[PDB]
Amino acid sequence: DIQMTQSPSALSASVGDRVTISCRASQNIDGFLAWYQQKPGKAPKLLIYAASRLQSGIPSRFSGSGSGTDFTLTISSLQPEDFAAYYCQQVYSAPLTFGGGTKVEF
Amino acid sequence: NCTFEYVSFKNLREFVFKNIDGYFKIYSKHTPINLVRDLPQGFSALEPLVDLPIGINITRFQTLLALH
Amino acid sequence: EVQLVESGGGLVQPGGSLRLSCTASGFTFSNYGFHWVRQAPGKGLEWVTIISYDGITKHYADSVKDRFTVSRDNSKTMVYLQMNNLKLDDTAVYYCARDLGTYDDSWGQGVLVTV
Amino acid sequence: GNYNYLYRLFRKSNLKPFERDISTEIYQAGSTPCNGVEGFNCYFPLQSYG
C-alpha cells in the first residue's frame, strides 16, 4: 500500500516564526491527504482536509498546499499552542497509512 | 423553517395565485368598495407585490379568518 | 458538536484478548462510517481497521490482519475493536476516529493499551 | 461511498422544470401495493450515490 513519511526533521523555531513541513507519498494519491496536529496526551486535530481548503475550527495561519505526491503545510506565525507533532495520512487507498511526523518545539 | 419572514365590507383586497417553474407569483391590489353586501362592479388590475421561489407545487388553498 | 470517547484499554498479557469501545454522541452514528487508529509510543500513528456505516463491509491493516476484528452495534452507537494474539509491538494508544481524511473527521481522546 | 449524496432512482412522473421532490415514499413499480414497507418490485426511491 501507499507509505507516508515526513521529510523535515524537528524544528525548534520560536513563537512568531514562519515554519513549513513537507509530506511525500510513495505513489500518487491525487489530492487525498489529511494534515493533523497532535499535542502530547491529546487527540489529533485535522488541520487541512484534502488540499487548499482549511478545516473548520482551525486557525487561518495554517495552510494546505501541494498536489499529487507532494504535499506541504505552512504556518504563518508560531504560537505556544501550535508546537506539536504533525502527521499526514493518505486517503486515496482503502487501507490508511499515517505520516512519520515532525516535532515542532519552541 | 420559514424561507421568507416579513417585518413591517369596506376594504377589498384582490390576489392572483399562480405557480410556474417553481416560482409562486402573487398579484396584490388594494381598492376600497362602497357596497357592504357585495363588491360593486368595477375593473381593477393587480400589481405583483413579490415573487417567491417556493418550488413546491400547490394543489389546494385555504383562508384564515379571525373569530371574536 | 461531535463527541468521541474511547474505553476498554488496559494492560494485557501477550496473546490475550482485549476489546475496545468507541463511544458516539452528538451525531447520527448509523449514517457515518467509523475508523480505528492506534499510536505507538515514540512512533507515528498507525490506522488499524475500518468498518462501514452499516457494518457490512470491513477492511484491516496488514499488521493486524486476521488478528484484530472490528464490530459495531447501531443501537448501542459503539464500534468495538476486538484484538487477539496481542504482542509487545501492538502496544499503543488507540484512537477511534470517524470519517477519517475528510471535513467530517473527528478524533476521540483515546484509551491507552499496553501489552 | 459517501452517503452524503443521494439521487432519485425511481419517480412516478418526470419532474417539471425547477421542481424539487424530497419525498421518501416507497416506489410502487410492481402492481402489488408496497404498503409502506420494502417488498419485491418495491424499492426505496433514493439510491445513495456511491
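The numbering of chain D matches Swiss-Prot: 447-496, in order.
Using the three backbone atoms N, Cα and C, a Cβ is placed for every residue, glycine included.
Lifted from Swiss-Prot, the feature list:
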MUTAGEN   D:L452 to R  Increased resistance to neutralizing antibodies. Decreases HLA binding to NF9 epitope. Increased binding affinity to human ACE2
MUTAGEN   D:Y453 to F  Decreased HLA binding to NF9 epitope. Increased binding affinity to human ACE2
MUTAGEN   D:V483 to A  Increased resistance to neutralizing antibodies
MUTAGEN   D:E484 to D  Increased replication in human TMEM106B overexpressing cells
VARIANT   D:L452 to R  In strain: Delta/B.1.617.2, Epsilon/B.1.427/B.1.429, Kappa/B.1.617.1, Lambda/C.37, 19B/501Y, Omicron/BA.4, Omicron/BA.5, Omicron/BQ.1.1; Contributes to cellular immunity evasion and increases infectivity
VARIANT   D:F456 to L  In strain: Omicron/EG.5.1
VARIANT   D:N460 to K  In strain: Omicron/BA.2.75, Omicron/BQ.1.1, Omicron/XBB.1.5, Omicron/EG.5.1
VARIANT   D:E484 to K  In strain: Beta/B.1.351, Eta/B.1.525, Theta/P.3, Iota/B.1.526, B.1.1.318, Gamma/P.1, Zeta/P.2 and Mu/B.1.621; May enhance affinity to human ACE2 receptor
VARIANT   D:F486 to V  In strain: Omicron/BA.4, Omicron/BA.5, Omicron/BQ.1.1
VARIANT   D:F486 to P  In strain: Omicron/XBB.1.5, Omicron/EG.5.1
VARIANT   D:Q493 to R  In strain: Omicron/BA.1, Omicron/BA.2, Omicron/BA.2.12.1
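Locations of recorded Swiss-Prot features on the structure.
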| residue | record | DSSP class |
| --- | --- | --- |
| D:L452 | mutagenesis position | strand |
| D:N460 | variant position | coil |
| D:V483 | mutagenesis position | coil |
| D:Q493 | variant position | strand |
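In this structure the alpha carbons, written CA, of D:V483 (mutagenesis position) and D:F456 (variant position) are 16 Å apart. With respect to D:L452 (mutagenesis position), the closest of these recorded positions in Cα terms is D:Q493, chosen from D:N460, D:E484, D:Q493. Using a 10 Å Cα-Cα cut-off from D:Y453 (mutagenesis position), the recorded positions that qualify among D:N460, D:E484, D:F486, D:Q493 are D:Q493. Neighbour counts of Cβ atoms within 10 Å were compared for the variant positions D:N460, D:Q493, and the top value is held by D:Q493. A straight line from the CA of D:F456 (variant position) to the CA of D:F486 (variant position) spans 15 Å. Cβ neighbour counts within 10 Å, taken over all protein chains shown, single out D:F456 as the most crowded of the variant positions D:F456, D:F486. In the structure shown, the C-beta of D:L452 has more C-beta neighbours within 10 angstroms than that of any other entry among the mutagenesis positions D:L452, D:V483. Put simply, D:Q493 (variant position) is 17 Å from D:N460 (variant position) when counted between their Cα atoms.
Here the C-alpha separation of D:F486 (variant position) and D:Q493 (variant position) works out to 16 Å.
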